[PDB]
Amino acid sequence: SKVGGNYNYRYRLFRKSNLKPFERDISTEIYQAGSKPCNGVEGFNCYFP
Amino acid sequence: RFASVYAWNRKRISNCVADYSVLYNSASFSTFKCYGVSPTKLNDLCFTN
């Protein structure tokens, strides 16, 4: 714990589908949570996972 | 017309089928926030009032 902010500890908010046991995932592809295709880094229903 | 915060409308909804997809997949809205339940599975989960 650091008062200045040790926010290098990152974790997955949500995933397209649940992963099988002992299946590490490192991909950082922007997930789409809507009908519109996910275009660019950011967009509607496009969030960093 | 929408009343301001002085007298906020408290509309009651029951005894009907609710299609949250239309509001979920509409670009005519600014913000849509809630963590109590994932908005994707609103339609399948039922409610009383």
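Following Swiss-Prot, chain A shows residues 443-491, kept in their order.
Determination method: electron microscopy, 3.5 Å.
Cβ from N, Cα, C; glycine included.
Straight from Swiss-Prot, the features:
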VARIANT   A:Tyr453 to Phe  In strain: B.1.1.298
VARIANT   A:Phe456 to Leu  In strain: Omicron/EG.5.1
VARIANT   A:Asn460 to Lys  In strain: Omicron/BA.2.75, Omicron/BQ.1.1, Omicron/XBB.1.5, Omicron/EG.5.1
MUTAGEN   A:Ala475 to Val  Increased resistance to neutralizing antibodies
MUTAGEN   A:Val483 to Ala  Increased resistance to neutralizing antibodies
VARIANT   A:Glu484 to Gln  In strain: Kappa/B.1.617.1
VARIANT   A:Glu484 to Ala  In strain: Omicron/BA.1, Omicron/BA.2, Omicron/BA.2.12.1, Omicron/BA.2.75, Omicron/BA.4, Omicron/BA.5, Omicron/BQ.1.1, Omicron/XBB.1.5, Omicron/EG.5.1
VARIANT   A:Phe486 to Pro  In strain: Omicron/XBB.1.5, Omicron/EG.5.1
VARIANT   A:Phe486 to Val  In strain: Omicron/BA.4, Omicron/BA.5, Omicron/BQ.1.1
MUTAGEN   A:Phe490 to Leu  Increased resistance to neutralizing antibodies and human covalescent sera neutralization
VARIANT   A:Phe490 to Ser  In strain: Lambda/C.37, Omicron/BQ.1.1, Omicron/XBB.1.5, Omicron/EG.5.1
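In the three-state DSSP classification, A:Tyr453 (variant position) falls within coil. Each of the recorded positions A:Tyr453, A:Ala475, A:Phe486 was checked for a CB under 8 angstroms from a CB of chain B; the ones meeting this are A:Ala475, A:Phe486. Residue pair A:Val483 (mutagenesis position) / A:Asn460 (variant position) shows a Cα separation of 23 Å. Taking CA atoms as the reference points, A:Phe490 (mutagenesis position) and A:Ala475 (mutagenesis position) are 11 Å apart.
Taking all protein chains in view, 10 other C-beta atoms sit within 10 angstroms of the C-beta of A:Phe456 (variant position).
The recorded positions listed here are A:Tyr453, A:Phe486, A:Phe490; among them, A:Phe486 has the most other Cβ atoms within 10 Å of its own Cβ. Cβ neighbour count for A:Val483 (mutagenesis position): 8 (other Cβ atoms within 10 Å of its Cβ, all protein chains included). It is A:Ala475 that, of the recorded positions A:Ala475, A:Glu484, has its Cβ surrounded by the most other Cβ atoms within 10 Å. The Cα of A:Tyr453 (variant position) lies closest to that of A:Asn460, out of the recorded positions A:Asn460, A:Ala475, A:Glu484, A:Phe486.
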